Protein chains: 4
Amino acid sequence: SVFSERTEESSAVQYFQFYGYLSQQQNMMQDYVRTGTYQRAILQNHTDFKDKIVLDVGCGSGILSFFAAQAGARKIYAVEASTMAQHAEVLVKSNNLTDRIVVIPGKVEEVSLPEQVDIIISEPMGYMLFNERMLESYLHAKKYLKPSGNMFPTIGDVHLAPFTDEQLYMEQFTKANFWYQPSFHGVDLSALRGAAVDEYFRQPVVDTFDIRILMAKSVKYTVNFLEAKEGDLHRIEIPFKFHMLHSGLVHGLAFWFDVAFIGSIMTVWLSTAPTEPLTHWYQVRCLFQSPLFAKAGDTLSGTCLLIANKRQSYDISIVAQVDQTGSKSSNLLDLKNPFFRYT
Amino acid sequence: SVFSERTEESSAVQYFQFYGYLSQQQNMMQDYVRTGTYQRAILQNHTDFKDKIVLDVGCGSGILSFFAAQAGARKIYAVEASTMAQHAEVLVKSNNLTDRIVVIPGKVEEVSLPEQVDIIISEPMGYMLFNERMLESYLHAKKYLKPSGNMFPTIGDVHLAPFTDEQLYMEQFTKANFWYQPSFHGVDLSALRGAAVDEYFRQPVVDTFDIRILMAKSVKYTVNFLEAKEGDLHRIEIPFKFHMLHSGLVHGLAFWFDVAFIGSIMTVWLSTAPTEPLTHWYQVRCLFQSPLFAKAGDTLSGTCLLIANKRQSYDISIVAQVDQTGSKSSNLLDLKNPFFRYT
Amino acid sequence: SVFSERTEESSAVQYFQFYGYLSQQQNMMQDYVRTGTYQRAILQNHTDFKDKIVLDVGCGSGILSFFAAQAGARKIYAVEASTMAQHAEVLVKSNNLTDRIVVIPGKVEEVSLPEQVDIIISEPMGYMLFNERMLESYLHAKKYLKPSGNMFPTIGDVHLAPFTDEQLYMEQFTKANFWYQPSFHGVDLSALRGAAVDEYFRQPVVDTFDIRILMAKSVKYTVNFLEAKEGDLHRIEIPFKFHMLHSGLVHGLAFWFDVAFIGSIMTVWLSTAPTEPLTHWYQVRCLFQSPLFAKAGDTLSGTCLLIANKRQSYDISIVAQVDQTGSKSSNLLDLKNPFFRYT
Amino acid sequence: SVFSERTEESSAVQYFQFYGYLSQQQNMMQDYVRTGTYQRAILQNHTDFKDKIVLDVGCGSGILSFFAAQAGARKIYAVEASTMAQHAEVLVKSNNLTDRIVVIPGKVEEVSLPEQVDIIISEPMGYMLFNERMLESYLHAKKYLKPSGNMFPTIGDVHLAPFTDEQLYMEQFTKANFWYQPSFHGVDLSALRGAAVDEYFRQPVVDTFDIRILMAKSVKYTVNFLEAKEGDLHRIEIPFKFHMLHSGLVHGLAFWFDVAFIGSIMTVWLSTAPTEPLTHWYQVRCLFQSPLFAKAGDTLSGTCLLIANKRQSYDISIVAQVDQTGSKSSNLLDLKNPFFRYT
Ligand SMILES: N=C(N)NCCCN(CC[C@H](N)C(=O)O)C[C@H]1O[C@@H](n2cnc3c(N)ncnc32)[C@H](O)[C@@H]1O
Ligand SMILES: N=C(N)NCCCN(CC[C@H](N)C(=O)O)C[C@H]1O[C@@H](n2cnc3c(N)ncnc32)[C@H](O)[C@@H]1O
Ligand SMILES: N=C(N)NCCCN(CC[C@H](N)C(=O)O)C[C@H]1O[C@@H](n2cnc3c(N)ncnc32)[C@H](O)[C@@H]1O
Ligand SMILES: N=C(N)NCCCN(CC[C@H](N)C(=O)O)C[C@H]1O[C@@H](n2cnc3c(N)ncnc32)[C@H](O)[C@@H]1O
């Protein structure tokens, strides 16, 4: 399958075991911004659902499919690859919806649907939008979408902006310098200090922060889910030119994302921006190995290149330079292994 | 290999990926009770190492092999299956011990060792002693042990005792009660209530506690590593009879473990008991879905059965009854998916 | 004067300002082991005091002189160089003792006494016994002592023993590694890391510890105050040969001291040993820059050389080797600048 | 020199010995409010530094001079009288800034600078702003400032307000009551009771506190560093009139300070107020030996007089009265000998 071809089995097993726990489903369901905004996007756009055929890609507990049914959908195909499919089936029956919701256990790349659909609904967003590579499954599902069918969400916006955070930056050395000692119980650990520093800096930092650490207006990269192909997400190149609003040291790039449900009645947005209430996605920061000094009015230019890997994630390459000084920084990060810093 | 035959590939990949990170090594190394106790066991029994051949099973960073080198070992084979093996080699070179510590990358079940050894050293203990199934690798390594050889640690004691903790019980129950709701955003979840309670109560709780929650003297189950065979650990049956010292609700069983390094000069103990300073093993508690009432003087009897699985862990069944009343509790726990409660 | 010649003025000013505070006098007076043992040594040896002429070297508040008066002394000359002399004079008057106690403001090296004395009393001990160099003032005062006069205290014993304390040792690097960072607010501090390590290791550590960290029986260096000359304290060479009782890493030498009041009726001891209740002297530890591995039964030999300086303290040189292995360590410490670690 | 004429040698030696230690630099540098605020003031006013000549008065480790170099300064003269000057030189070389930062060892009152400067930067603030008398050195340095030059910081605000804190009062009184005893080991100490109370209450208390102990809005005394002369700080008279907002016992006056960096781009404030995050300056409280009762609505008036002394500090007299009743308190404090209470 398209799925098995881009995913190492070991990663897939762990991934679907994770989503097999009711507690994980519960954690997502209790993210009120998330769950409530999906319900609102669907119910306030009831004409996109009333007596329509729906596909729910990765339905989990089945919650979005129930929202589609609340909006009057004629038929919803709820596809789910983890053992959560069995629990979803239990809920469709106990909610007296077997006539309208059909749970199909399996990967959307591998199951067959009996007919084409009017609209696809899904919640495929990971950290930095793209983590987990579930957006490719969502795009893949368009083989079942009628011409001029719709997608909920319709678009995804990733935002990037430079930040200053001296304490976050210094924390990496404080941790790595554990290895910078000549007699840990008689052992000189110091030769591994560099490798420890490298390891810490390869981890994107998942947590939130005060918006005043941001040093320029964000740059936006947009995926239009109606138009994009799966293959478009294998290599994501995000150029940037930041016009610095504040003078100081740039320690890295901060990431967040928005999605929009562009319905016939209205467009509804779900935002994970640091200006909005917190979600279980938090925000993500990628540190530079060497911070960059910039003045207000300087421009910081470069590229964030996301390369998909078979562990359902991305290798992140960020290169940046201050155009007025030629001062340059790089970093390579592993989005599969983020550091969860939030407290 | 014996390892691959008992281990799903998905579990193994994740397992060795986890131990390849220097941050994880740092966390273990900074458990001073652990590291310091190992060092004392080895250095205070230096005659068991002096001019001897040593096998370090799962050497990680190499720390135990450095302790063996400090005690005068002639040659140490340091076997390690994760990429940490490469960091160990770096430390062996920077500590000028290339003539004495030989890193052999690979699984101890799969590598070839050049000669038989006088003594095996390892830290194969996981949560509840048996999590990770590394004890089987430790025993498997005895194929390289000379007939009169020694094992450090030499024996392992598992302790179990009944506890009362209404707050922990209610804490888990509260999490499960989410699935009781008849109208979560209009959706009836209640048909999954039973499955949710099962799942939450299937999680052993890893943290520490006040010894005053313990309601009876512990029962001890001993594994002698010099004598035991790998196959002995596929099915571990721990019968118990507690003489209740206090009246109240028994909410479950608490578990901890001790190991002994039985050297020629002295026996050194490493204990994870709640009466001892905390270690990174904490303690483990298995909750009953329904607590048992017992009076002081009653006997609480039954069995804790651990059945090894291919995710390098155990399926635990605990059956316990209050002999005087016939009140019985049966519970199933998945040692692989614990709730890390300590903060 | 002999005093001004061995003491920089800047050090002397600070020193006597310190002892000019009633709060400092109070801190010493409330050390019950100290104050109570002096009172007992004097009162239980009343025949060394009854109708005798006494000199109190550095009388502070006058407390020891009052003890000499309680024991029946005919005349006590209480010499004190700080402004505390004025407060002592206030107490002699308010305690109706002007007929028996004469306060003489000034340095004992500079004042004149009207007659010779039978006994000198003083509390001249600093950290590691010798800090503050007040023992030289005490010895100097013997110009006023009759032949076969006595000294209270009569002898001083400094004890040295090797210790292991991995956490104390590792703490120095944890602190110094603050400087091992390449971008502290944009500044690379790393070039000063070595100097910071050196500075921390030059400080003797003042605090107490568990006696189980000691790795061999102490070696004793004795000053007989009846026999010693001032000049004997300018260069103090303490050879040692420790016979290791435990195997492990030696991180340094621990110091404490005893004094004895050898009276006609009995000898009374004041001990600051780690086996005795704590005093305001605590104990003192000097770290080795490189720890030394020793086995039980090995011998650790070397010298502790104390060289007096004009800041009323000593430059400490410690050189040690494990005779069985030839492994060697040094350190140079500044006793004037100790690190007060006690909590 | 102007420095030696106002400073006892004993005080100066100790003063510069203290600042020669890297551990003390580390403590200051790790005050993140301080370091970060200085860096912001300088970098956000980079046009006040770009291609300019800078004098850093008492540069210590050199950190402010590095901030000036970051902002584009053409040449920075970094003057430092302690041996820290040698560590600064090391950092200037290892940070490749030898062409821009020039360390000049010595007292700013005594060295020769090669040219006049555009801007002076320093951190001359001590406890209560004026402790250490370093502000006079800062002002003295204006002999090198070009006519249109700037000072960073530009102004300093001292705040004082009445407080109530029975527990602190009793804490000090309790320490003094030792000297009340009529029979400490048989000795009557009481004649020194008054002297002891004076001494303890002469100590300003350095720590922080809840703003709810403050009984009136603060009164502000401003020093403009662009305008002030050295001689202005020999005698500092701060009159005050508080409009009491709460009824109760006034136990003393609390002090803190703000400084402003008045740059061409923006003014940046560094505040040590108890309403702001804690700094290593904490706050300072001067206790009355006898608290004053006041009702809400009353006025508390008087003067805080600071007279500079040759131990690089001030003798403080605070006279305060409750205007409605004539209740008056006069107190004397020695700013050089504070009680560091924070833990
Ligand atoms: N919030 C995040 N970070 N990520 C996303 C939210 C998780 N989750 C949401 C559940 C539910 N819709 C809800 O909104 O509540 C996505 C589910 O999609 C399934 N899946 C992933 N690839 C699949 C595939 N190729 N074929 C079938 N199923 C798949 C996973 O097993 C998982 O149950
Ligand atoms: N503390 C816990 N909870 N459990 C205890 C685990 C601690 N850890 C020991 C670390 C070492 N003594 C140190 O101090 O660093 C286990 C190491 O053994 C290796 N290993 C596991 N089976 C292996 C195998 N079959 N063949 C080779 N290597 C193996 C793992 O990769 C890991 O590196
Ligand atoms: N405990 C410690 N660490 N050290 C020692 C205890 C401090 N203190 C004890 C006070 C009192 N006898 C008591 O037992 O309470 C010693 C006093 O000796 C004076 N002095 C020091 N050289 C002096 C000199 N050359 N000439 C005159 N006076 C001198 C100092 O000013 C100080 O007041
Ligand atoms: N924080 C407090 N409580 N007070 C604030 C002090 C902080 N400290 C500033 C440190 C520096 N900016 C840094 O960030 O490191 C004072 C330094 O100024 C020097 N000095 C003092 N008078 C000097 C003089 N007359 N001539 C030359 N040098 C002098 C001292 O030796 C000391 O190095």
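We're sticking with Swiss-Prot numbering for chain B, so the shown stretch reads 136-478, in order.
Just so you know, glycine gets a Cβ as well, placed from its N, Cα and C.
Annotation comment: Swiss-Prot describes B:147-454 as domain 'SAM-dependent MTase PRMT-type', evidence class sequence analysis.
Under mutagenesis, Swiss-Prot gives B:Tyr154 to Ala, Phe or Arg with this note: Loss of S-adenosyl-L-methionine binding. Loss of protein methyltransferase activity. With a cut-off of 8 Å between CB atoms and residues at least 6 apart in sequence, the same chain places B:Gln160, B:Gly195, B:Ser217, B:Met219 near B:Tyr154 (mutagenesis position), listed in sequence order.
Secondary structure at B:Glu215 (S-adenosyl-L-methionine binding site), as computed by DSSP, is strand. Other Cβ atoms within 10 Å of the Cβ of B:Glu215 (S-adenosyl-L-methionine binding site), summed over all protein chains shown, number 29. Residues or ranges marked as S-adenosyl-L-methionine binding site by Swiss-Prot: B:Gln160, B:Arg169, B:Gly193, B:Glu215, B:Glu244, B:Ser272.
While the structure shown retains the original residue, Swiss-Prot records the mutagenesis experiment B:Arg169 to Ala with this note: Loss of protein methyltransferase activity. In the three-state DSSP scheme, B:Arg169 (mutagenesis position) falls into the helix class. The number of other CB atoms found within 10 A of the CB of B:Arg169 (mutagenesis position), across every protein chain shown, is 19.
Quoted from Swiss-Prot, the note on mutagenesis experiment B:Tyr173 to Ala is: Reduces protein methyltransferase activity.
A mutagenesis experiment is reported in Swiss-Prot for this position, B:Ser217 to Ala, and the note states: Loss of S-adenosyl-L-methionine binding. Loss of protein methyltransferase activity. Localized in the nucleus.
Looking at Swiss-Prot, the entry for mutagenesis of B:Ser217 to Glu says: Loss of S-adenosyl-L-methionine binding. Loss of protein methyltransferase activity. Localized in the cytosol.
Record note (Swiss-Prot) on the mutagenesis of B:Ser217 to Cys or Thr: Loss of S-adenosyl-L-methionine binding. Loss of protein methyltransferase activity. Taking the Cβ of B:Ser217 (mutagenesis position) as centre and 10 Å as the limit, one finds 20 other Cβ atoms among all the protein chains shown.
Under mutagenesis, Swiss-Prot gives B:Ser229 to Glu with this note: Abolishes dimerization. All protein chains included, B:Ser229 (mutagenesis position) registers 15 other Cβ atoms within 10 Å of its own Cβ.
Other Cβ atoms within 10 Å of the Cβ of B:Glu267 (mutagenesis position) number 20 in total over all chains. One mutagenesis experiment catalogued in Swiss-Prot, B:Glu267 to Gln, is accompanied by this note: Abolishes histone methyltransferase activity and reduces coactivator activity.
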Of B:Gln160, B:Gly193, B:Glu244, B:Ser272 (the binding-site residues), the residue whose Cβ has the fewest other Cβ atoms within 10 Å: B:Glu244
Three-state secondary structure, which DSSP defines for B:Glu244 (S-adenosyl-L-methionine binding site): coil
Span of the S-adenosyl-L-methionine site, taken as the largest CA to CA distance across B:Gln160, B:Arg169, B:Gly193, B:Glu215, B:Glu244, B:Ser272 (Å, rounded to a whole number): 26
When distances run from the Cα of B:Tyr173 (mutagenesis position) to each of the recorded positions B:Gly193, B:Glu215, B:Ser229, B:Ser272, the nearest one: B:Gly193
Shortest C-alpha distance to B:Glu215 (S-adenosyl-L-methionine binding site) - which of the mutagenesis positions B:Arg169, B:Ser229, B:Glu267: B:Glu267
Cα distance (Å, whole number) from B:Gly193 (S-adenosyl-L-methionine binding site) to B:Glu267 (mutagenesis position): 12
Mutagenesis positions (B:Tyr154, B:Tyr173, B:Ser217, B:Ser229) in Cβ proximity to chain A, threshold under 8 Å: B:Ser229
Other CB atoms, at most 10 A from the CB of B:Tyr173 (mutagenesis position): 23
Contacting recorded positions for ligand 2, chosen from B:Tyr154, B:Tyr173, B:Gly193, B:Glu215, B:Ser217, B:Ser272 when the Cβ sits under 6 angstroms of any of its atoms: B:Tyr154, B:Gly193, B:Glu215, B:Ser217, B:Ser272
Spatially closest candidate among B:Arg169, B:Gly193, B:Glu244, B:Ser272, the listed recorded positions, to B:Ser229 (mutagenesis position) (Cα to Cα): B:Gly193
